[PDB]
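Comments concern the structure below.
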Amino acid sequence: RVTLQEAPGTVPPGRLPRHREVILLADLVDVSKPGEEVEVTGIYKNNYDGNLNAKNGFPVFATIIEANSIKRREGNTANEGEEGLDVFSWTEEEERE
Amino acid sequence: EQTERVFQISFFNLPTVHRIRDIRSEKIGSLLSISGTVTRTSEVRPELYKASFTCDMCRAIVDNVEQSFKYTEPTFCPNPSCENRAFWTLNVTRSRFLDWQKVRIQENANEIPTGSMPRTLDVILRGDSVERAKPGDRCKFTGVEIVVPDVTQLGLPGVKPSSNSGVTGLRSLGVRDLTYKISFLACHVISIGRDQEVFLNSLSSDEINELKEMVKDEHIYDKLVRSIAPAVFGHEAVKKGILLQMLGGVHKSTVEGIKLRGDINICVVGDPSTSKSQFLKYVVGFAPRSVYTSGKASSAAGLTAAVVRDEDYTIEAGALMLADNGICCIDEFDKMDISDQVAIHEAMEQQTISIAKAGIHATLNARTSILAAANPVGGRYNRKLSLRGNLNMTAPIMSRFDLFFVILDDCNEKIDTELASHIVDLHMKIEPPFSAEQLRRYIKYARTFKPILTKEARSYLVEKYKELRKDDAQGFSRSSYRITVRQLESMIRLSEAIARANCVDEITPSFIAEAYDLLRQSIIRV
Amino acid sequence: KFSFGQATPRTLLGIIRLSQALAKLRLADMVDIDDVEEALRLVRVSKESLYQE
Amino acid sequence: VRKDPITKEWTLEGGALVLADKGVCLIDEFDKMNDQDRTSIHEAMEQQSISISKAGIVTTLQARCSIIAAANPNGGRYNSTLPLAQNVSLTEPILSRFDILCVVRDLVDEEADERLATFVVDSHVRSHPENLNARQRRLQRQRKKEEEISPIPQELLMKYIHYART
Amino acid sequence: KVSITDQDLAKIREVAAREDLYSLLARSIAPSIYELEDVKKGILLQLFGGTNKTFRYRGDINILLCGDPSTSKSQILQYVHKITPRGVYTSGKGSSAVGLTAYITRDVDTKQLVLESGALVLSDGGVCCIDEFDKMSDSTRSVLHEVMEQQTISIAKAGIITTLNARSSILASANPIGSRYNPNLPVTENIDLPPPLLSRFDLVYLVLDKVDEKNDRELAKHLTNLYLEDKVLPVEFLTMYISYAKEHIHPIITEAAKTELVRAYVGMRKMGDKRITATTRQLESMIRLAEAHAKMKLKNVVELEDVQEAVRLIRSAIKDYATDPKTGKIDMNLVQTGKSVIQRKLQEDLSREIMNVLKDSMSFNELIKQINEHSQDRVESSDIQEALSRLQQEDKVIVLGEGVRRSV
Ligand SMILES: Nc1ncnc2c1ncn2[C@@H]1O[C@H](COP(=O)(O)OP(=O)(O)OP(O)(O)=S)[C@@H](O)[C@H]1O
Ligand SMILES: [Mg+2]
Ligand SMILES: [Zn+2]
């Protein structure tokens, strides 16, 4: 269960950053080191918890992202327009070239 | 795929506006217009609105179960063969959810009686009115005022009651008491404190006429220069520089990913009696997304950024960041120390602030144009020395400033007469050829232009840069000191800004000659 | 020589309160020349103590 | 090291030289960092391992970084008449780590100035935002612009470098 | 609570029609304090202030009370605080009662992010009487710069970004360094306050208690009157008369006043014109004192007489807080001309010295050896390295770290 936080680059200046918890299931664990910046594709589900309802006093639910893929964008923030989960991954034709 | 539409009636423009102090429990269930300064906003969580349960056996669907402050669920199954009094499985897909945000507003500063602490309130925002009240902004909420019970006492499937006058005796309560808390429920909130075609289509025809008169004008450039900061007498060169600053250049990005700066930085160095702070105040009060700050470093966060431990680390936004995509009017640029100047060397050229302090590491964005105002060393400007001598700034930071404007209060008996007549004249009442609201739309229209360099413009630009470097050559080894390739990029930026002033999409060699004059006048100061 | 002396309104208030205390020790309304002479002598001696040796 | 706010014990978290492990760490304005901050990369730049023994946490992290640092000579201008040690505030222990030390001089040559100005103006024209569907037409335009200056495409250069490294 | 009227309007007309209204108000400001005639006058004008012109123009009076430590520097502060409707007495050094600046606090109870306003804000229209202005921290000195310049306090902390309207009046009173104020030394060298902060005050009165038996006899007799006291003046009517004048009266400046003012400024400047006497900030402040004097007496028109009254006040203040050959730049800059000549001589002496030496280089100690010994008198050491900074900027000499230093 990795905890995404809004990137300081995309946070509006002077505002507090929002954050959502992200569940990494099998084969996705240990793929995002702490402090790195990543792009998470996944289902945006919500589950009911009594603690949140008690705290806020309204029938409010807690949301969470079940990650389906992760691409790290830390250290390649100028690499927009590229395709794939790994910009540096090469196909067989690329290796032949 | 029918999608039921839930409506939200919004009432606004109430005859009277209440306040946090004027809250009374006798107004519960009534429309108010509470106004206060927001200090904290929660996340946009989805709250259950119209639940739809499916019982665990016989799969019967209980639907449109209205929800109270609790997690109320149906008690009985419509099918007369299902045994279910506490067992259901909510259908999340079928249920209807609503955006829910809780803002923590407080009393306005001017409404707080002396000594008394401000009174706070918790205002619930639902639907489209979510995220419309940012912290710090004074908003004028309006909606029903309700009272929120303690749902812990009411009993919840996942928690237990936790330990001022609480009533009791309810069937669902038993022996525990119930306490109530007043909380506003806002239905409408307002704060009280781009291609060319896209911009044009968003402008009314009457404004389109005024803009058409400007763009077709012959002396539009000089009129704009004279219309910048009308309350300041003289200083046409500084007015022109400030005008070119707002237009800016083109923030180009090359194929290799390297970003080329498009913002123009000005430094108005002048004697202590001059009108530097007036220019800075006009710019901060006119240009959108602009801030005013001094070199005294008021806040703990510097001009750029800082990390503060929470009793984890978080980033405090500095002055150079709050003015992103705008103008950062820095005052007293000399007062801020040399150990502070090294922080903005990157923020003024690469336009990013890179922080790696402790567990936090980010490359923050500062796409700002700096309008500094530095007093010369020794208080009064000394014309016997070059601009380098009169300023404590070093070469790396002095080369990042596009324009240097030197303004002096020469002891002229006549000039003081016009100055005094002007200041006293203003305090008594300046006729600008373009009013502020009228000029703002012209600047917005001109910013949509992205001028390009013609073929002869490139040759003229290269020749002018060669002349600049030839005239700046110093030393036996011919080592340029004041003029680097940053000056060539500065000529390009000023040419683009000038072409935007004339609202022309092509850069002519006349514009490059004018930009060369603007740079030359800032370095021939000997 | 040391500037820690320039008699100040506060020295007058201290003199008045010292004289009041001295009379307060000796019956009532004893504040006369006899009391103020002792009070000023004490004040001057204390000032001279700062200039000892 | 930090005290974990939830479990309340000391835990170790990496910094720039760990987030850049088996990569590159870029230090702009090298000469302007504090000396007691600049000396902290002596071990990780030669031994390539960060040794931490604070708050009862005795461990040696691994940081196989490759520092690329941009400096600035004393006084803002590189004085060619003085040795290297007299132009920088850095000392021998940190100057010996750098395998290649490139000295950049900003001289005045009319031919060189002309060529550099021509290149810069051409690059500014090329990078202008106003310069068979949308996607592959845009890709074709990007390749057309790239082929002018870079003999090998950048999107292939990154993969080439990664393949050679790994 | 154990703790506006037509007749009130008649009383206002009665007091306003009095010829001696100005002196009467001056006396009523600080009845228990003797002398200090002009200080009470300036404080009275501060209570009214200039017209709040809109279209930003301050339209307010900022007064600093310097001089050697003065009990009145505090007594008259409490008096004016009691007199002014709004505002709050605050100590700059301590700031125990009020923090003097708006900062976010966690109120503990519910641990919420409550924003509490400082002393500056909440005193709009009122006078925020500062005390111990010299010993206040640098961080709050920057806040004072912002409030007197920008008129608003902007906060960006804990996700809250906002600007708070201050619109306050500053009446500070700072004790000097050392045992007592030294009249011979300039005000900057005695008060320990940055020149930009000192130049922001319209009227800065140097309240001194210099020794002389002639004045001391009368002062001590008046003091003994106070001792014997305890064992016409509108004492309280003025605290609402000021509000009535602030609301009902909106002074407007006329053309004769315009000509008189322009003339006054040009005259002040020419008094000395190489040096630089007055500045446009002082011109705008005079525009403020004349407006305040018209606001008082309930005439709502800035007639000619108020102009030279304010000019006299400004000229007396300048003659007080500036040196004997009144400069008007030492207050705006620690480096005075009689000081600036020292650096301009040292820089060239250093240039020529290093030149004749190469005829090569040395660290700081050797440079001191040939400067303070025989080149001139025993001058201060840091001035030499300060002029070395100007020489570095001119690129005449190069400093090789902590040690030697040569010329290119
Ligand atoms: N050309 C001018 N036109 C209008 N007002 C001027 C002009 N020159 C000076 N002033 C006035 O002079 C006063 C002081 O100018 P400022 O803009 O405050 O400069 P400054 O901030 O005082 O300079 P320093 O070095 O920070 S003290 C203001 O009231 C200005 O309106
Ligand atoms: Mg200023
Ligand atoms: Zn059922």
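Chain B residue numbers are taken from Swiss-Prot; in order, the displayed residues are 257-419, 434-463, 499-616, 620-737, 742-838.
Determined via electron microscopy, 3.1 Å.
In case you wondered, yes, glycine gets a Cβ from its N, Cα and C as well.
Annotation comment: Swiss-Prot describes B:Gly575, B:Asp576, B:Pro577, B:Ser578, B:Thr579, B:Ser580, B:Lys581, B:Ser582 as ATP binding site. Quoted from Swiss-Prot, the note on mutagenesis experiment B:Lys581 to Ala is: Loss of MCM2-7 complex helicase activity.
Just so you know, the Cβ of B:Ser580 (ATP binding site) picks up 23 other Cβ atoms within 10 Å once every protein chain is counted. Neighbour density around each Cβ, counted as other Cβ atoms within 10 Å, peaks among the binding-site residues B:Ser578, B:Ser582 at B:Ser578. With respect to ligand 2, the binding-site residues B:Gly575, B:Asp576, B:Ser578, B:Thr579, B:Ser580, B:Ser582 contribute B:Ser582 as residues with a C-beta closer than 6 angstroms to one of its atoms, given in sequence order.
Within the same chain, residues at least six positions away from B:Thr579 (ATP binding site) with a Cβ under 8 Å of its Cβ are B:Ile715, B:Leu716, B:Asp717.
For ligand 1, the nearby binding-site residues are B:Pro577, B:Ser582; that is, of B:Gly575, B:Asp576, B:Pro577, B:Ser582, these have a C-beta under 6 Å from one of its atoms. A Cα-Cα distance of 7 Å separates B:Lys581 (mutagenesis position) from B:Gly575 (ATP binding site).
Same-chain residues that are not part of B:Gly575, B:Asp576, B:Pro577, B:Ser578, B:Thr579, B:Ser580, B:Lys581, B:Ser582 yet have a Cβ within 8 Å of the Cβ center of the ATP site turn out to be B:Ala681, B:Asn683, B:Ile715, B:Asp717.
Neighbour density around each Cβ, counted as other Cβ atoms within 10 Å, peaks among the recorded positions B:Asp576, B:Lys581 at B:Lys581. Of all the Cβ atoms in the protein chains shown, 21 others lie within 10 Å of the Cβ of B:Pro577 (ATP binding site).
For the recorded site, B:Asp576 (ATP binding site), the DSSP three-state label reads coil.
Of B:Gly575, B:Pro577, B:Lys581, listed as recorded positions, those near chain E by the criterion of a Cβ under 8 Å from one of its Cβ atoms are B:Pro577. Around B:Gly575 (ATP binding site), taking its Cβ as the centre, 22 other Cβ atoms fall within 10 Å, counting all chains. When secondary structure is read from DSSP and collapsed to three states, B:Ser582 (ATP binding site) falls in the helix class.
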